[PDB]
Amino acid sequence: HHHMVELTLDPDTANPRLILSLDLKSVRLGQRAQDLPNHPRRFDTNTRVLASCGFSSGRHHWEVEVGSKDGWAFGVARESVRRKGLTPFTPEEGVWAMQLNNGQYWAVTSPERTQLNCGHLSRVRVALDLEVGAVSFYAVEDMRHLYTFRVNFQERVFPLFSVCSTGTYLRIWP
Amino acid sequence: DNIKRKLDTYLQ
């Protein structure tokens, strides 16, 4: 029994175009925006949602089931990640993520992304280590390493999820 | 439409 943190998507953060599953574990992009209460924590233009739980210390694992189609990115964000207006999806903006775009897997480095030659992903294990300052990604099938960002995190870190195209999704386990 | 697809990924 691998001990993973119990995460729920934070509806107060979700872009209004996102459709969250009724268990708040899954996210996809809808065809149209919902009328949601204006909230300071809400991503009003970028297609993002955070978990309701953030981390200041220790080691935390969770898993993300990923769609086969382009349009998703996920990882962690610093709490101060900007919510309002169009923002860059980059480490400078406090986003540390992997992405599926044009049939290829990427670590979202800046100013150019880093192609991962990892083969098809069904489910990814995220290993957040706030003792050492790292976030690592593994393919669950054989636990092959995908990517590690090494960050001297200076604030609370939140699980981050983005879906910018219809026809794909992300789902938190457990 | 690649225009919407490129414009889509700017919203990530």
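One is the number of the first residue shown, and numbering goes on along the chain from there.
For all residues, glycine too, the Cβ spot is worked out from N, Cα and C.
Under its mutagenesis entries, Swiss-Prot includes A:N46 to A (Swiss-Prot position 383) with the note: Complete loss of substrate binding. A:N46 (mutagenesis position) carries neither a helix nor a strand DSSP state and counts as coil.
Swiss-Prot documents A:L86 to A (Swiss-Prot position 423) as a published mutagenesis change and attaches the note Complete loss of interaction with GYG1. Summarising the environment of A:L86 (mutagenesis position), the number of other Cβ atoms within 10 Å of its Cβ, over all protein chains shown, is 10.
Mutagenesis annotation in Swiss-Prot: A:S162 to A (Swiss-Prot position 499), described as Complete loss of interaction with GYG1; the structure shown retains the original residue. In the three-state DSSP classification, A:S162 (mutagenesis position) falls within a strand. Its Cβ placed at the centre, A:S162 (mutagenesis position) has 28 other Cβ atoms within 10 Å.
Among the sequence features in Swiss-Prot, the mutagenesis site A:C164 to A (Swiss-Prot position 501) is noted as follows: Complete loss of interaction with GYG1. Summarising the environment of A:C164 (mutagenesis position), the number of other Cβ atoms within 10 Å of its Cβ, over all protein chains shown, is 26.
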